[PDB]
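The next block holds one structure in the form of structure tokens; read it before the comments.
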Amino acid sequence: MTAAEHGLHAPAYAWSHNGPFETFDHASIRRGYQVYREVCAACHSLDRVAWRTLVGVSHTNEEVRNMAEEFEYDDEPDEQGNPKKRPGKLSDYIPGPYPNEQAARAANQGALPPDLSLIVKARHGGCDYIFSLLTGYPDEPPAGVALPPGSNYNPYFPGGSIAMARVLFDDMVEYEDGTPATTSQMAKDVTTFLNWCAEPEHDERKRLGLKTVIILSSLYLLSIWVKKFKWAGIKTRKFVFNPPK
Amino acid sequence: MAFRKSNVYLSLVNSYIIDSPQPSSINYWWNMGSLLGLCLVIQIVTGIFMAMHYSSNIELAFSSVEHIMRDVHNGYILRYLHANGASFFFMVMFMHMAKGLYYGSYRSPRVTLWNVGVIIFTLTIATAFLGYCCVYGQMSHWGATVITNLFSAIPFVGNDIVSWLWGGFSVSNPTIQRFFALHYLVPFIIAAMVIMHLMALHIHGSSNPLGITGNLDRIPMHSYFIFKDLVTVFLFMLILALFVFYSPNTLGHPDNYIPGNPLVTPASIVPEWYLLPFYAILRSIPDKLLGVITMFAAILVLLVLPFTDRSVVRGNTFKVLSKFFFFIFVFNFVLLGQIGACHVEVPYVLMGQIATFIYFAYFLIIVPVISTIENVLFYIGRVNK
Amino acid sequence: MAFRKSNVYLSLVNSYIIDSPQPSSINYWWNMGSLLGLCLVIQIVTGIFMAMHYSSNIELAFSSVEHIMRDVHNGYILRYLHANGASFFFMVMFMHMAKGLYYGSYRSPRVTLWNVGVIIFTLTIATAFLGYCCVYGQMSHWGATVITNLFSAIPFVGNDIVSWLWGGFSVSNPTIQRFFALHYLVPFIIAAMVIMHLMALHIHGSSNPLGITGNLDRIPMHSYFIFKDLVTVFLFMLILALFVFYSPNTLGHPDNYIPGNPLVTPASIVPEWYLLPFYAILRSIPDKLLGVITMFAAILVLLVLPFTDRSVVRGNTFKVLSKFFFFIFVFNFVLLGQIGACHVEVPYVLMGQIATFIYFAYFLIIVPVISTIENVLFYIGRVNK
Amino acid sequence: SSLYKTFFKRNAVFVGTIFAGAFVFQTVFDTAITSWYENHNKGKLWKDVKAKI
Amino acid sequence: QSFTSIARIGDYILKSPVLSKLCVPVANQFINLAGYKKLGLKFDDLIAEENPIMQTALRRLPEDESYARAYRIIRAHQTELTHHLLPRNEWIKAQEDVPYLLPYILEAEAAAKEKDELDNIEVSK
Amino acid sequence: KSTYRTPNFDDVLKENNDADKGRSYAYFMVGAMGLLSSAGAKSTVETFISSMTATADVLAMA
Amino acid sequence: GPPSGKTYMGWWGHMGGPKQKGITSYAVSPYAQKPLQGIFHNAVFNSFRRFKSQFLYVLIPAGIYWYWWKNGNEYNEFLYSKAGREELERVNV
Ligand code: HEC
Ligand code: HEC
Ligand code: HEC
Ligand code: HEC
Ligand code: HEC
Ligand SMILES: C/C=C(C)/C=C/C=C/C(OC)[C@@H](C)[C@H](OC)[C@@H](C)CCc1oc2c(O)c(OC)cc(OC)c2c(=O)c1C
Ligand SMILES: C/C=C(C)/C=C/C=C/C(OC)[C@@H](C)[C@H](OC)[C@@H](C)CCc1oc2c(O)c(OC)cc(OC)c2c(=O)c1C
């Protein structure tokens, strides 16, 4: 299959979290939320992530309650059955930008921006692909590449033609912690955030993994030594034959 | 007489796990059986516990699993353990089957043991498919579609058998809700099939690497194999632990993280790894009916072995040509799976067909020819008349 | 040697359903056994088929059941069969238990047989209650509530066990979804429990109405009891059909056709007819804890029977005082179940208490006291030393 | 070894002694891992990012 | 496959000096490559015995050859379970690797063949 | 070869100066294996059991 | 319980093997043995002697197949490249 169709293979960047002993960089996760809220959130939903899940991971109980209350959600109708709204609460899920699919495609040349809750896991490459796709938008398609109106070229996406334009540009976000919001510094962040969104069990999982592998390893070694001991009698056993008269 | 011996219940145990006469020389390949037993338990248990959070509904399906993934405490461990357990179930099963071919476990008086085993193999592949559907991700829906459609190949009633399975005009809510029920049911049937497998094993005992009679030197299953099975049990767990905690989705397919969509089959659609060699075979025949018949044949041809094996001795330990061709068979199986993974492109198609040939040829031509040749080679190599 | 005998699988079938030596004199009460086997199948088959349409989700639960009644072809036949099959299961189970209780089948070497049977009773009641919750009707919800709360009686960990089961602050979605999950699982355990009941039966064979040994005159199971069993099978189906087709809801409770509601317990709440006697015993004790201890005790007390029956002969066929007191127990049991369907009002409360006393007093006082007297009575009535 | 003969005196470890020890382990072992793990990931954890705020 | 069959094909080869000079070497090498002699076993010890014919044979075997065979088999299992090979000097030297059970097998086979034939003999008037 | 002439086990027979060595090692191993297994069992059991306790999304404090 | 068909295995005391006579076995207690050694020094050069014998039945087949795959995989990579696009059109349909 022609490489243009397979897509350019995403390179292996050094993620602070790649490693059996490594946790996510919650500092980066936090900045990630911001890059999402100011740039990505205008076209992408995060339907599977409930507000409360940020508490104790990237922000504080107050900070989340505050981000949540800025949105209205449907509440139980009043005395006479009149539908009324309500400010968001921790038990809620991050609201999407479009009320339905038809409306999402209307605002996107006919295309549909996938919900980014499991994007890192729904693609080969994961962090490396998401990150590479974000940063690798060449200012101009290679020679001979005729592009469909309203489309954009990006070598990493399969077929090279992608409906999403480029959105990350230097200094477009003002990082709270004073970090230079360069177009790549951001990509690194949102990606990390999107990774936690898809794999929240992360840190907790690798920790249990360490307990498990240690214990089972010991049980394995111990078991070999025990087996040999029990089998010793049979292993060393000797036979002598004397043909009966 | 001892209680474990006289009691109605305990005695069944005593004669299967405690006093059961084993051949002193059975090696670690004979440990595959207990491992498959463990897989069944793990699968069954992790499954029942997830069922407590799952929703058969086509709308709630994928999300309920993601609910198990996020909201259920230790949920992810249950899912990653079920999911990776299935793949390990197949790895160990193939090994158990391989041990069978190599050591000629299929012949001798152990035929029925073999035949029941084949049934189990068919039942397991079914069970796993049904389960894979419950997630209802892209790979789920399309796999559900393609596989139920295998039956449209049946001459007349064919399309009826299909819309009957679906319970509608296409794979939909009825199909998923029913496939969940079926997925719950079959495992118990497998357990049942396992006891019969054990019953047949129990009348003639297990075999050994030499391929000759063990009756001259036995050692009780207990205080030997209970401890030896334990070595491989722990290892089995360790290696699974590694995937479940440090590499949970390596054995899976990414598309199964995008909900199913009836109007779009991903260009990257690819079967689960353990189904590939079979998928590869069907793909090699450029006709609908033949592709499906040839595929089922690829599974059923396993039944033909106790007859094509013309040898007068059991097992490959002392046969040269046998060992070699046996290994031509194993790798050819791997190459077959490797093929199912690639696209339907020029260098690969012809390769798939040749490999398919080899596969079937091993059972119907190679084994019967070589076994005959080796028989004579043995005779003329020491006979002076 | 014949095949039905020599084959590993048919020899089992053979020694259990074909060549099995039976006592020539066993009456029709011995037909209840196979009836229960049939019942287990009817429940299991009907259930799995209905499961393909059921949704355990609390918001969808009740409606999926109606979807079965209204949209699924023969869905109503499936539902009415399952529901009524559930009641018949108990009418028969009670008879099966009674026959044994009468003919002293719980005695001699058959204790383990009886003890296994008691477990199956506890398990069946459990399975049944799990399934009743799945409709999520008013009775469902409140049955779900009260019963799980039975455990809040346990002193320290109490409430914890309860909220653990619920999986929430109260009976909600988590409760109904894990309850379906478990309602599917237990039946298969019951099935296993049955094979043990059978293994325990098979070593001593059935008893007989005379209560003496049947070794002197045996007749094979096949072509006698296979056909005798057929008579009751049909008779059984005939009456179950009368209910399923002409009176499907007579054995039920109307409140269950109203969707469950957490804020209103209906003033018409009444347990399923087969649970009433036990419900009654619990109501008869004005203490929360003692109420549940006594109720559970009323079930466990059946294990005591092989030790309190001091008689030197087995069965009630030749005991005047025992036959009398047996029926006093039977009717008392019915009265108990009647008090249960009644209100907690003046004459009924005291009545319930007097009967509860009788119930327990039967196994603990009457039987031992009576049988001792009959032993002596049998002696002096013919000894002239 | 003479260390076994003082503690258990040539008798295998008792099933009650096993369970008792099993509990101790659970807590001891866990805290050890949790600590090593948190320390190794210092600066990345929420506890650490929460302080810089 | 029958030994009556194996012995048929084999002898024919062993007789015609053309096939003989060409095959016997391959056969000798095939056997030394098999490795059973290295476990103190003769080929006849390898013959799968779970059938009427072999069972008939083994019973008809003179007491001494039987006890000997018994030892050889046990020895094989002990060695195999220890994952070693017998000390080189204990290996069955090709001259000892005699088809001792074979005559009994063939006898039993042909005896069975006849019984089989006489059971279905047609009649011609 | 006479049956009273016991074969040579001097390749495996330990030269004793600490008679209870094989025993002390075995029993520690066995006991140690037992220790870790109860722990692993207790751990597996607790994992499943606790997977029934209230899910995150239902602990909505109203 | 009735009698079942004859098998090729009994149980302790009547396993159904040949009458054994003359074979004499000696064994020692695991307690009285060297606290598990044998590994290294005596059975390290002994280990891996297996799969040094068998490794050919395994290697030759592996080699034959891995070679065949690789080779065939490169031809794929070529056909779909710029260079081979002319040959690709030949052997495709
Ligand atoms: C609306 C104008 C968008 C903004 C702002 C961002 N995205 Fe987007 N995205 C949009 C479209 C039209 C699509 C469809 C692509 C297609 O042709 O299928 C997407 C897609 C993505 C994807 C999926 C890529 C794939 O493999 O299909 C990703 C990972 C993605 N978008 C990421 C992303 C991020 C992190 C953004 C904020 C910096 C972002 N998008 C903004 C439209 C729009
Ligand atoms: C209810 C009992 C239950 C049993 C018994 C059971 N499963 Fe499942 N299985 C489930 C549930 C629930 C799911 C859906 C959630 C999930 O994906 O884990 C599932 C999903 C699966 C999947 C999808 C894998 C994934 O998670 O992507 C496979 C494959 C599978 N089962 C295999 C098996 C096999 C093989 C067995 C063993 C016979 C088995 N299952 C037994 C309940 C069960
Ligand atoms: C999944 C398989 C399945 C099995 C196995 C099963 N059931 Fe059910 N059962 C259901 C379903 C689905 C319902 C809900 C629909 C209904 O009410 O019939 C149900 C409902 C019930 C009800 C409620 C009665 C009513 O209102 O319909 C009872 C009682 C019951 N089952 C008893 C049993 C008993 C007793 C057994 C076993 C001996 C059993 N069930 C086995 C699936 C099963
Ligand atoms: C078609 C292949 C095949 C399948 C599939 C199979 N078995 Fe077996 N099994 C056999 C044969 C043949 C033997 C006898 C092997 C021997 O000892 O020579 C056997 C033996 C066993 C043994 C004894 C240990 C051993 O490995 O020899 C157990 C236990 C066992 N199988 C369990 C299972 C379980 C559990 C499953 C599946 C859930 C299973 N088997 C699937 C063919 C199969
Ligand atoms: C509380 C006790 C008890 C329960 C509940 C019970 N059994 Fe029994 N069962 C017995 C005893 C005791 C016997 C022996 C009676 C005799 O033959 O004298 C028996 C005998 C039988 C028999 C032989 C035929 C007969 O009726 O004597 C069968 C079959 C049987 N039971 C099936 C079952 C099945 C199936 C269930 C339920 C799913 C069940 N039993 C539940 C006590 C019980
Ligand atoms: C209620 C039960 C019902 C209706 C029927 C179930 C029984 C069917 C089987 O036998 C057990 C079946 C599993 C089969 O066996 C012949 C396997 C080898 C499957 C082979 C298989 O898999 C695929 C798969 O997984 C896919 O996913 C993405 C996609 C696929 O196309 C691209 C396939 C496919 O093309 C084939 C042949
Ligand atoms: C997963 C399994 C779990 C959590 C537990 C199940 C096990 C419990 C049982 O035994 C098996 C239980 C069925 C019990 O046994 C003592 C039965 C005799 C039932 C006794 C029973 O029923 C009622 C019932 O049905 C009702 O309907 C609306 C209402 C009820 O009062 C309002 C009752 C009731 O007051 C009692 C005591």
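Every residue number used here counts from 1 along the chain in the order it is shown.
How was it done? The header gives X-ray crystallography, 3.0 Å.
Even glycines carry a Cβ here, placed using N, Cα and C.
The ubiquinone binding site annotation in Swiss-Prot covers B:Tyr16, B:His202. Counting only same-chain residues six or more apart in sequence, the Cβ atoms lying under 8 angstroms from the Cβ of B:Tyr16 (ubiquinone binding site) belong to B:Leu198, B:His202, B:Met221.
The C-beta environment of B:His82 (heme b b562 binding site), restricted to residues of the same chain at least 6 apart in sequence and closer than 8 Å, consists of B:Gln43, B:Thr46, B:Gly47, B:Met50, B:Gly131. As annotated by Swiss-Prot, heme b b562 binding site applies to B:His82, B:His183.
The heme b b566 binding site feature in Swiss-Prot is assigned to B:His96, B:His197; the stated evidence is experimental evidence. Just so you know, the Cβ of B:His197 (heme b b566 binding site) picks up 21 other Cβ atoms within 10 Å once every protein chain is counted.
According to Swiss-Prot, the mutagenesis experiment B:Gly131 to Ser carries the annotation: In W7: Causes respiratory deficiency. In three-state terms derived from DSSP, B:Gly131 (mutagenesis position) belongs to a helical segment.
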Open item on the list: Give me the CA-CA distance between B:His96 (heme b b566 binding site) and B:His183 (heme b b562 binding site), in Å, as a whole number.
Closed with: 24
Open item on the list: If I restrict to non-local contacts, at least six residues apart, and a C-beta distance under 8 angstroms, what lies near B:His183 (heme b b562 binding site) in its own chain?
Closed with: B:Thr127, B:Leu130, B:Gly131, B:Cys133, B:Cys134
- [ ] Based on DSSP, name the secondary structure state of B:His202 (ubiquinone binding site): helix, strand or coil.
- [x] helix
Open item on the list: Give me the count of other Cβ atoms within 10 A of the Cβ belonging to B:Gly131 (mutagenesis position).
Closed with: 22
Task: Neighbouring C-beta atoms (10 Å sphere around the C-beta of B:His96 (heme b b566 binding site)) - done: 20
Open item on the list: Given the recorded positions B:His82, B:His96, B:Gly131, B:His197, return the subset with CB under 6 A from an atom of ligand 4, ordered by sequence, or none if empty.
Closed with: B:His96, B:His197
Task: Three-state secondary structure, B:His96 (heme b b566 binding site) (per DSSP) - done: helix
Open item on the list: Can you go through the recorded positions B:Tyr16, B:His82, B:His96, B:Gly131, B:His183, B:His197 and pick out those with a C-beta less than 6 angstroms from ligand 6?
Closed with: none
